[PDB]
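Novice: I'd like to ask some things about the structure below.
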Amino acid sequence: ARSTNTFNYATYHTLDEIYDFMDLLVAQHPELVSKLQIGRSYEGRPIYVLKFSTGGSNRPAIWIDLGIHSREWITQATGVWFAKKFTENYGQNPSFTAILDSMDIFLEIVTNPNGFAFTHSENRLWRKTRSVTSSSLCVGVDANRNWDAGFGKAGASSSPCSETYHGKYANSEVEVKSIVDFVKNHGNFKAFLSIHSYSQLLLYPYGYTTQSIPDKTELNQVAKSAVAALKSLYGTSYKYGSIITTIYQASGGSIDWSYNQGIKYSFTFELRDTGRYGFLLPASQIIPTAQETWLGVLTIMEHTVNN
Ligand SMILES: [Zn+2]
């Protein structure tokens, strides 16, 4: 509430608290953390990115987004925890410190603010955006099927009323296009991590196609390493692989896009749990989730700094 050291990371928060949090952090670490507004949501809400940087030019950067699907509360929660952790770990952990001395981190805690607010206000299990309009009474797009990455192919629905609606055209959703522009403009993203829940997976491209990425040996071994790292804290067991092989065909995803932009280290996480609680993961599992998922993320970041 009054500082980041006072903020309760062991409970779920509303939009206002998370935004206020972003302010506390910037005020507390002005030299390390910048808050960027890369857009406005459908309903006019600021869309915020925290930039972690130790200086430099347009340093190679890591993208991390969380909460694109609004009901996956664990992701927005982890996202706050990560932001704190960056500020804590800088100069303490030799490994993290070497990362930030050379690379920037862009962290998007609430990718889908409208959906988030709606999860608090009306429907806890809402996952889409809240864009309206057309020949429908149904609101919102699945923002993780809206990307220009086999957009409108099988693995996404052309019904507005669908929970997996892909939207009218690739990048129709402002929450998406804001990221696109942002990353395309920067031009020096080396890794790109989208954070989801649940089912305990680490995935690399493709979803939309059976085609094997050229970098699959490398991405596989990376995925292996990060899953090993993650399981070291509490024993939490992930599976890993390409989306289409592990999960299902899915078109218009985050990772397919970024990898097609030449960002090689394009990974999606699906956090806890395995179905016991689902989207409604107990607040008592926030910190343990955040802590292990850090070890998984750190691993990738390290690989990245290294190649
Ligand atoms: Zn999701």
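Residue numbering in chain A adheres to Swiss-Prot, whereby the residues present occupy positions 111-417 in order.
Just so it is clear, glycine is given a Cβ too, placed from its N, Cα and C backbone atoms.
So Swiss-Prot lists the following for this protein:
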ACT_SITE  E380  active site, proton donor/acceptor
BINDING   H179, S180, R181, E182, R237, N254, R255, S307, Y308, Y358  substrate binding site
BINDING   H179, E182, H306  Zn(2+) binding site
VARIANT   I289 to V  In allelic variant
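Are these features on the surface or tucked inside, and what are their neighbours?
Specialist: In sequence order, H306, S307, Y308, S309, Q310, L311, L312, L313 make up the list of same-chain residues 6 or more apart from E380 (active site, proton donor/acceptor) whose Cβ falls under 8 Å from its Cβ.
Note: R237 (substrate binding site) has non-local neighbours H179, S180, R181, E182, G225, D252, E273, i.e. same-chain residues 6+ apart with C-beta under 8 A of its own C-beta.
There are 25 other CB atoms within 10 A of the CB of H179 (substrate binding site), with all protein chains counted.
Listed in sequence order, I148, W173, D175, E218, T221 are the same-chain residues six or more apart from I289 (variant position) with CB atoms under 8 A from its CB.
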Novice: Under a three-state reading of DSSP, tell me whether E380 (active site, proton donor/acceptor) is helix, strand or coil.
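Specialist: Looking at the DSSP assignment, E380 (active site, proton donor/acceptor) belongs to a strand.
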Novice: Checking proximity to ligand 1 here: which recorded positions out of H179, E182, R237, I289, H306, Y308 have their Cβ closer than 6 Å to it?
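Specialist: Correct list: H179, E182, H306.
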Novice: Mind checking which of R255, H306 has the fewest other CB atoms within 10 A of its CB? They're the binding-site residues.
Specialist: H306
Novice: For a quick check of understanding: given the listed substrate-binding residues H179, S180, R181, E182, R237, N254, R255, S307, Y308, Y358, what is the maximum Cα-Cα distance in angstrom, as an integer?
Specialist: 21
Novice: Should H306 (Zn(2+) binding site) be counted as helix, strand, or coil on the basis of DSSP?
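Specialist: For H306 (Zn(2+) binding site) - judged by DSSP and reduced to three states - the answer is strand.
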